[PDB]
Each structure stands twice: as C-alpha cells, then as structure tokens.
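Novice: I have a structure I would like to understand better, so I am pasting it below and will then ask my questions one at a time.
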Amino acid sequence: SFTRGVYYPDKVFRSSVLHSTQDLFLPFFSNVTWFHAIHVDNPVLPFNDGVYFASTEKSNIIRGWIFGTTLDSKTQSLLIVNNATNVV
Amino acid sequence: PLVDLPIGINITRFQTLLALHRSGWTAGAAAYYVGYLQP
Amino acid sequence: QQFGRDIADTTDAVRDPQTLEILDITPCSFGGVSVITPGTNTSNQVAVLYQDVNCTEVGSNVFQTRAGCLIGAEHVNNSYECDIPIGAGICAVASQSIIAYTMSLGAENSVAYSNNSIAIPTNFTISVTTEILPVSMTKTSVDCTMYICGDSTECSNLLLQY
Amino acid sequence: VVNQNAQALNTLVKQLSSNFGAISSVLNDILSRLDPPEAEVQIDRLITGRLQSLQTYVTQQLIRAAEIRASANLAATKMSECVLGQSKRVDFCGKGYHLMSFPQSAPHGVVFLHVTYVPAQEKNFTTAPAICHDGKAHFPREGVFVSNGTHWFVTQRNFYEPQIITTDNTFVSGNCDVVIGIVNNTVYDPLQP
Amino acid sequence: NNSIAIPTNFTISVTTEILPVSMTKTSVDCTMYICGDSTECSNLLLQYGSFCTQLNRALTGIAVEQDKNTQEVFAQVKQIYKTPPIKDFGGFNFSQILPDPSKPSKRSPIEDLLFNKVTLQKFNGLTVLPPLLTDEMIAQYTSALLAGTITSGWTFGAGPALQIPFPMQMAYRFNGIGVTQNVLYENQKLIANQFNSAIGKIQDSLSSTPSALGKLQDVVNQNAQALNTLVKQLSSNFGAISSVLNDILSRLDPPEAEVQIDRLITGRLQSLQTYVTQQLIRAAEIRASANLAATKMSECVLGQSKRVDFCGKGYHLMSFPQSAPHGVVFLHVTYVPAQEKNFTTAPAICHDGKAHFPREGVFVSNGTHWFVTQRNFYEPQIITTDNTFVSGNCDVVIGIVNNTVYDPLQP
Amino acid sequence: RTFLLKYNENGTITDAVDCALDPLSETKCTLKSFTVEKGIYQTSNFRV
Ligand SMILES: *[C@@H]1O[C@H](CO)[C@@H](O)[C@H](O)[C@H]1NC(C)=O
Ligand SMILES: *[C@@H]1O[C@H](CO)[C@@H](O)[C@H](O)[C@H]1NC(C)=O
Ligand SMILES: *[C@@H]1O[C@H](CO)[C@@H](O)[C@H](O)[C@H]1NC(C)=O
Ligand SMILES: *[C@@H]1O[C@H](CO)[C@@H](O)[C@H](O)[C@H]1NC(C)=O
Ligand SMILES: *[C@@H]1O[C@H](CO)[C@@H](O)[C@H](O)[C@H]1NC(C)=O
Ligand SMILES: *[C@@H]1O[C@H](CO)[C@@H](O)[C@H](O)[C@H]1NC(C)=O
Ligand SMILES: *[C@@H]1O[C@H](CO)[C@@H](O)[C@H](O)[C@H]1NC(C)=O
Ligand SMILES: *[C@@H]1O[C@H](CO)[C@@H](O)[C@H](O)[C@H]1NC(C)=O
Ligand SMILES: *[C@@H]1O[C@H](CO)[C@@H](O)[C@H](O)[C@H]1NC(C)=O
Ligand SMILES: *[C@@H]1O[C@H](CO)[C@@H](O)[C@H](O)[C@H]1NC(C)=O
Ligand SMILES: *[C@@H]1O[C@H](CO)[C@@H](O)[C@H](O)[C@H]1NC(C)=O
Ligand SMILES: *[C@@H]1O[C@H](CO)[C@@H](O)[C@H](O)[C@H]1NC(C)=O
Ligand SMILES: *[C@@H]1O[C@H](CO)[C@@H](O)[C@H](O)[C@H]1NC(C)=O
C-alpha cells in the first residue's frame, strides 16, 4: 500500500498544523489485494469497516461498484455505476 | 470527500463493476486494488 | 471544507453559505478592568484601564497602550519613577490629577572613565538597612470529619467511602 | 503572609455557605427534610464540593509553606553569614560593604538591621598601574598609586589616605620596559637615610 | 609529599549561565472559561462558592510575582550608568556585549542573537498581561549594569560609582583571586587578546549550539503547553452528553440539562484548578531561579565572588549580564590555569637554625635553586626576609630543606 | 444592587457603598474596604 489510503478525516480546515485523529484508515505499507481485469476479474469481497479502491487503467474498465448484504433481489442493495453519462 | 449520502442500510459485501470489451468477453488490461480500512 | 479550526479545538474560519466565501471568526474583544487609584486619602479621582482590548469601542482622556487603554488619566511625555504599575512600560498622581507616563529607570549618569584616572572616597557613611524576612506562618489545623461533615454520622459514613 | 493565611482561612469557612448544587448549604437542613435515598446523593454532592475545597486550601497552604520555607532558609543563611559572621558577598546583607548585622524578632518573622559601610565624598586622582624607579617597576603591595597633581601617593582603594611611595608598601617585578602606562617617580627607600 | 604543580601560564574563559527570571503573565477568567457566555451555567457556578475568585487571585499573584522577579533581578542599580563614547579599555573589547547604536533596539550583538535564537494568540477567557518592564527597558538595565561594572568595577554595587581604569580594575580582580597585579600588567596584551577571543567564541557557541537557551525555551514551552492543554480540555465531555455548552443547553430541558451542565462545570472547574496548581508550582520554580539569578547578579556582576563555581568554572574574575526573553544570560569571565609545571617543594627554609615560611605563595625548586612564587602563577623570586617570615626553629617543622634567605639589608 | 454597608460597634449602618455607582465604588466593593490604598485593582471584566 505504501503511503496511500489517507483521506481528509472531516470538513474541518487546518492550516500548517499537525492533527492526530483515530478513524478507519488504510495502514501504511499494508498488503493490499490487487486484481487484473483481463484474464489470459471482479470477485465479490467483504466490505467490513471500509474499502480503499485503487484503479490503474486508461480505458476505464472499472465503471462502478456494488455494495450490500446479500447482493441479490432478496435484499435492498446500493449500486454506483458510470454508464458513460453520469455516476448513478 | 466527493460524495456523502444518507443511505441508511448496512454494507457487508462489496463488488466492483467492470467494462467488458467485446472481441466472448476480453476485459481491458487494468489493475484494481482493494485495501481494508482498520481503526 | 465548510469551517476551519485553530491549532486548539476552536473555530477560526467558516465558509459562509449564500455567498460561498471564507469568513475569519475572531473572538470579539473582552478584557479585565483595572482601576488606577492614588488612594482614598489622596483623591477620589480614578482612571479605568481596560486590559488587552482596543478602545475605539467602549471617553474624556483615552491613552492606548499594549496593556489596553487608560480612561481618565492624561498621558505626559516627561518620564517619572513608577508610582503605580500599569504594564508595557507605562506607569501612573501629580498636580491633583492622575497622569500616565513611560517608566523612568532612574537617574541617568555617566561615570567619567579615563585610562589614567581613578575616583577614591575621602570619607564614608555607616548606613543601616532593614531587611524583613518571614520565617513561619500560622500553624492552622483543620479536621476533615468535623469540617466537611458537621456533627452528623451519615455524612461520615458517606465520607468513609472516599 | 498573615493576610494571605487569614484570607485562605476566610475562603475555606465561606466555602461552607456554598451549596455545591445541593438544595441548601446546611448539611442537617437538607438532611432533616429529605429521605436517605435522595438525601444521600445531595450529601454526596455537598461532601464532594467541600472536600475539593479543603484539598484546594491544603494545596495552596502547601505551596505557601514551601515559599515560607524558602524565605526561612534564606533568613537562616542570612543569620549565619550576616549576624554570626561577616559576609563578603555583595548585597546579601544589605547595600554597601557589609560590616555587621543585628537580628530582631517580629511576629512570624525576623528583621535584620544590616550595618554597612558606604564610600562617600570621593575625589578624582591621576592613577598609574606602576612606578618606574632606577629601571625597576614598582606595583602597590596594597592599594593604588594616586596623584593629586604635584606628588604621587599609595592609598587603600576604599579610603583616601595618601602615603609616600616606599619599598615596604610597594613590590618590584620586572622592568619599566614591559609595563603599559608606567610612570616615573622616586621610591623613598627607608634604608636610604 | 615534596612535589607541587604551579601554573606557569593561564587563560581567560567566558562561560554563559542562562537563568529564567519570569514566565508569561497569563490570566484566566474562571467565569468565562468554565461557563461560556451563558447565564444558566453562571447561576450553577455561583453555587460552587468563591473558587473563581480564588483561582483568579492566584493567577494575579503569580503575575505580580513575575513582575517582582524581573524587577528584583534587573533593577539592582539606583542610577543608569552610561558607557563612555570612546572604548579605551586598555585593549579589552566589549563590542559583543555593549549595546549597538546601529541596531534599532539598544541591544548588543550577543543579546540580539539570544533574542533571535529563542522562538515563541487570542483565546476565550485567557489573556497575557504584558510585562511591567519592556524588553527595551530590561536591555537598558542590562546595559547600565554592564557600563557600571566596566567603568567603576564593583564599587557601583556598593554605592557611588567610582571610575577606575579597566586594566587597573582587572588588576584588583586578579589580586582578588590571589594573583599579583604585576602578572596582568606584564601580560595585559595577552589577557586582552584572550578576553576578545573568548568573547568572540562565546557568541559563536551561542549561535552554533542549539539548546543553549533551552532552559529559557523550556519554561516558555511549558507555559504554552499548559495553556494549549487547558484550551483542549474545553473540548472534553467530562461525562457530559456533549463538550459544547450550547448544544447540551439547546437540546435538553433545564431540569435534565442541569446535571449535564453540572458535569461540564465540575470538569472545567477541576481542569482550571489543576492548571492553576501547575502554574503555581512552575511559578515557585521560576521564582527560585529568579532569586538565584538576582543573587548571581549581586555577587558575580555587582561584585567578585570567591564562591567556587557559583559564577562559572575556574577562579571568577567578573560577570557580564545580558537580557533574554524571560531570562538573563551571565557571561562569567574566569581565570583558569593553562600550563602546569612540577616543582620540588619544602614547607619551610632552614637558615642559620631558623625556619622561614612564605608570607604569600609557596617555596619551589626547579632542581638547582629554591624560589618563592605565588601559588596561582609561576613567578619565581629569591628567598628574602621581606617575603618570608621566621617561626620557631628547624627541629620542629617536618620535611624542611636548608637554603640561604637573602637579607636585602645585608649587602 | 450590591451594597457594602459599614456597621458600627452598635450595629447601626453608618455608611454604604453602591458597587454599581462608579469604578471607585466598585474598587471599594471588590477590596471590601471603604478606603483603598494606592495601586491597580482588577474589579470587573469588560465583555462585548
Ligand atoms: C486598534 O485601533 C486602531 C485605530 O483604529 C487600529 O489602528 C489598530 O489596528 C487596532 N488594533 C487592534 C488590535 O484592533
Ligand atoms: C565625613 O563625613 C562626616 C559626616 O558623615 C563628617 O562629620 C566628617 O567631618 C567628614 N570627614 C571628612 C574628612 O570630610
Ligand atoms: C572627575 O572629573 C570629571 C571631569 O573632570 C567629572 O565629571 C567628575 O565628576 C569628577 N569626579 C570627582 C569625584 O571629582
Ligand atoms: C598634593 O599633596 C602634597 C602633599 O605634600 C602637597 O604638597 C600639594 O600641595 C598637594 N597639591 C594639591 C594640588 O593639592
Ligand atoms: C591613555 O590614553 C592616552 C591617549 O588617549 C595616552 O596618551 C596615555 O598614555 C594613556 N595612558 C595609559 C596609562 O594608558
Ligand atoms: C621615564 O624615564 C625614561 C628614561 O629613564 C624615559 O625613556 C621615559 O620616557 C620616561 N617616562 C615618563 C612617563 O616620563
Ligand atoms: C600562555 O598561553 C597563551 C595561550 O595559550 C599563549 O599565547 C602565551 O604565549 C603563553 N605564554 C607563555 C609565557 O607561555
Ligand atoms: C571589537 O571587535 C569588533 C569585531 O567586529 C571590531 O569591529 C571592533 O573594532 C573591536 N573593537 C576594538 C576597540 O578594537
Ligand atoms: C611531572 O608532571 C607531569 C605532567 O606535566 C606528570 O605526568 C609527572 O608524573 C610529573 N612528575 C613528577 C615527578 O612530578
Ligand atoms: C633552575 O633555576 C636556576 C636559577 O634560576 C637556573 O640557573 C637553572 O638553569 C634552572 N634549571 C633548570 C633545570 O631549569
Ligand atoms: C617524603 O617521603 C620520603 C619517602 O618516600 C622521605 O624520604 C622524605 O623525607 C619525605 N619528605 C617530606 C618533605 O616529607
Ligand atoms: C641543615 O643544617 C642542619 C644544621 O644547621 C643539619 O643538621 C641538617 O642535616 C641540614 N639539612 C640539610 C637538608 O642540609
Ligand atoms: C453605642 O451605644 C453606646 C451605649 O453604651 C453609646 O455610649 C455609644 O455612643 C454608641 N455609639 C455609636 C457609634 O452609636
């Protein structure tokens, strides 16, 4: 992971100050599971506390993400998609 | 932060959506990385 | 970002809605109020020093110093030995009125230094100086059980938990 | 010190009149009209406030006692080095050269009357580090060389008493060619007559 | 039992002793800090007694004590002494410690460097009263003390400032440390060169070594950290539903909100009391340091102190005071033996059956002849009746050697 | 109003000071003395 996964903890603005906060963060230099879209691939992963998603691509293969408990018509599910018009 | 939405429902599973390139599907050469947040 | 915070947990800036601009929030002026008085015997006339605050906002004689502003004491330019401590090098009664002046550190004198000249005393004065030093204080004793719990058992039982 | 102790005691007694969130400051008065289940919590609040006030008074007394101990240690050192003896340390026993001091008792304290010597009626003199005589450099054994404008004299630094330059109040070291600012004068040898 | 080491040479060393004299005169308002701009918390706070008056008075007492500390350490001179416009000090150079006219603050390069080295806001209920003596005024006091010690030696401390040439004052100080004044006069150029070199080196050391002013930086940091923690404790719930008073007052009815407001009020009162206690202890430590600094100014600057290591390592010659933010830096000029030589030594000289002991200094033997020299400098002199006194005979003193005591009267 | 009342040995109120009348009266009230000595005295807090 190197030094990635840091996000602004809040909408609070701070200038030239060091701030210490305890939130859900991706640990530095941690092992991150990486997958290649091409097969010579989108497995279903658990969500747990949070997910840091990194994308290295040029043709925008990764268009969206799906979140939920059962991932089927049985239960309510969250769906973010990019249909080349807008994020829905 | 780019989106904040009051969804209200638990999330226990996550799945990414990929753009399948027609040749029979051959996905583009890309890397997607998943890192789990910890307290 | 919607609002900014200082190094401490206090809000320094906000993003104003209806205009999308940044407004700095300064704690509005406040300060202690000190009273310069020469003493009831000397005069009933007194001056008011508003501490660490500008006084363009709340007026007969106003003098602004780093310690705030003095009202009712006139500022003179000639210095004097400090009579009342005000602060920031300023001190304050003369001519039946309260005056404010920069402190005078003492009588400025230059010793006539020369590489071949010495000053030698032809006489002496035997002086006596009084130095007062406290050596002890009142030996006060306070009993907790009587002091916090007066002549009652139940307060003593509650005290025993402490 | 007396006022601070009295003021601390006055605050400590005045703190009893405070409620500390109780229905009344008087312990028995709230106790007389309240049942033990709710009187207990009211008494607990009063005890917490009063105990905190007593702890604060004890802490303030401890800091004041440490300051008084520091003052007393300084007073004991002054009694030893100014009254029991003579101190060469400047301003420890009063302005000026310290001659002696007298202790006086006072309520919760001691007053030292420091008897000190202060130079006065000083006069200008032309001074010289050394005097050249017969090719030899003479330096004052005790005191300094001073000229009133016609003659040179040796005098103690702290009092002007002119004395003729001689071989017993001056010592010879080196030659006149090494001393900077040396002057020429005659050293009266007592053996010469 | 018969060997001695005499310093044939010496050196002048300048050492800095940095002592805090005062802390920032902070002042808290108990009512505003604990209960912010609300009547409801104020009414409950009034039920806790005179705690806010006691805390405010304690902080006022520390602030007055800080002013008294600065006045005691620096204002030890009845008059303001001015250095002569011509720096004819017999080769001694004080440019690094005398105030510089070109600078827009009458401060010497050394104190200006000290101010530049140490590096340091509006809060709610918290204010910093300015010091009674300004930095410029404190620097003027330091300059006056420095001019007085440079021109009148230690006389200005005792009473009227009596002018004395600086080489002659240095000779008196050398006599004060047990070295005859002729040693300085024979070595005035060497001593002046050493003094200037040490004065340059000490400014270089202050400019090059960090943490030299760390004692002064530490008290400023401790005061700032205590203030920062006290402000940070405003955001602590202390068991209340929310830290901010307005939210708990707005969302809860007063009959139930009173217990939450009480939890916040007691927590803030306890925090302020802890801060005041920490400040009181820190002020006591600062006062002890200021008392030490005042004693050091009285005995090392206003006078020459024979107390060992009280005014710097080595035999103390003099001290130069320098102002610093919330502190004083003492430049102790001291005499240190440099080159040491062995000498055969006898407690007494046996001449014609009589035992002679040195009036001052010790007997030395370089290996062929015996001489009498001062202990702190090797200046051998022939044994005479004027520098040695006769006591008893040679059959009582143990370990003595025979020699000729030249009587000056005899030839 | 807050009032500082001077009771004589017989309990008669012989004098009074109104703490809100003028800054000198406030100084007398804060020191709890009808007569104040020379010096600075902090009596109140000005808050806008
Ligand atoms: C105080 O008022 C004067 C005059 O308007 C102004 O120049 C100065 O900047 C003000 N200072 C502060 C700290 O508000
Ligand atoms: C020294 O001063 C005293 C007064 O302090 C005076 O009586 C005495 O005559 C003076 N002596 C000389 C020698 O001037
Ligand atoms: C010495 O002479 C100088 C100048 O002539 C003068 O300023 C000083 O007051 C004199 N001091 C004494 C003690 O006579
Ligand atoms: C200096 O002192 C000597 C002492 O004999 C005296 O003869 C002479 O007149 C004095 N001169 C002055 C100017 O006082
Ligand atoms: C003092 O300085 C002057 C020049 O200003 C010089 O003529 C004189 O010799 C010097 N005297 C001593 C004792 O250094
Ligand atoms: C002292 O005398 C020597 C020769 O004996 C001479 O060279 C020197 O200039 C004289 N110095 C003074 C101060 O008169
Ligand atoms: C004494 O030491 C200094 C500095 O080390 C040197 O400059 C000087 O020449 C020495 N003098 C003697 C007499 O050795
Ligand atoms: C003292 O040293 C400084 C170093 O910059 C120099 O400028 C100055 O001329 C020196 N003073 C004397 C009297 O030599
Ligand atoms: C002589 O002095 C040197 C140090 O300078 C020391 O090492 C040696 O032991 C001494 N010898 C004697 C006999 O004193
Ligand atoms: C010791 O001192 C004598 C007399 O000053 C001298 O002649 C001799 O050369 C010296 N000897 C040594 C070993 O230094
Ligand atoms: C020192 O001790 C030696 C024995 O090691 C002895 O011969 C000599 O007499 C003693 N000298 C003195 C001065 O005590
Ligand atoms: C010194 O002389 C005495 C007789 O005057 C003699 O007994 C003794 O041995 C001599 N000592 C030395 C060290 O020469
Ligand atoms: C107080 O009452 C007594 C009666 O014993 C009377 O003598 C006195 O004058 C009264 N004093 C005052 C001040 O009222």
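Residue numbering for chain E follows Swiss-Prot, covering 709-828, 853-1143 in order.
Placement of Cβ uses the backbone N, Cα and C atoms for every residue, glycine included.
Okay, so Swiss-Prot annotates it like this:
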type    : residues     : note
VARIANT : E:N764 to K  : In strain: Omicron/BA.1, Omicron/BA.2, Omicron/BA.2.12.1, Omicron/BA.2.75, Omicron/BA.4, Omicron/BA.5, Omicron/BQ.1.1, Omicron/XBB.1.5, Omicron/EG.5.1
VARIANT : E:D796 to H  : In strain: B.1.1.318
VARIANT : E:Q954 to H  : In strain: Omicron/BA.1, Omicron/BA.2, Omicron/BA.2.12.1, Omicron/BA.2.75, Omicron/BA.4, Omicron/BA.5, Omicron/BQ.1.1, Omicron/XBB.1.5, Omicron/EG.5.1
VARIANT : E:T1027 to I : In strain: Gamma/P.1
VARIANT : E:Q1071 to H : In strain: Kappa/B.1.617.1
Novice: Out of these variant positions, E:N764, E:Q954, E:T1027, E:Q1071, which one has the fewest other C-beta atoms within 10 Å of its own C-beta?
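Specialist: So among E:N764, E:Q954, E:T1027, E:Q1071, the variant positions given, the one with the fewest Cβ atoms within 10 Å is E:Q1071.
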Novice: Could you state the CA-to-CA distance between E:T1027 (variant position) and E:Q954 (variant position) to the nearest Å?
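Specialist: If we compare the Cα positions of E:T1027 (variant position) and E:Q954 (variant position), the gap is 25 Å.
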Novice: Out of the variant positions E:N764, E:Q954, E:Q1071, give me the one sitting nearest to E:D796 (variant position) by CA distance.
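Specialist: So, spelling it out, the nearest of the variant positions is E:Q1071.
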Novice: Distance check, please: Cα of E:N764 (variant position) against Cα of E:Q1071 (variant position), rounded to an integer number of angstrom.
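Specialist: Cα to Cα, E:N764 (variant position) and E:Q1071 (variant position) are separated by 60 Å.
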Novice: Based on DSSP, name the secondary structure state of E:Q1071 (variant position): helix, strand or coil.
Specialist: strand
Novice: If you draw a 10 Å sphere on the Cβ of E:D796 (variant position), how many other Cβ atoms land inside?
Specialist: 12
Novice: Go through the variant positions E:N764, E:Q954, E:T1027, E:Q1071 one by one and keep only those whose Cβ is less than 8 Å from a Cβ of chain C; report them in sequence order, or 'none'.
Specialist: none
Novice: Please report how many Å separate the Cα atom of E:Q1071 (variant position) from that of E:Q954 (variant position), as a whole number.
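Specialist: Rounded to the nearest whole number, the Cα-Cα distance is 45 Å.
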Novice: Sort E:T1027 (variant position) into helix, strand or coil using the DSSP assignment.
Specialist: helix
Novice: Would you identify the secondary structure of E:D796 (variant position) according to DSSP, in three states?
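Specialist: Coil, per DSSP.
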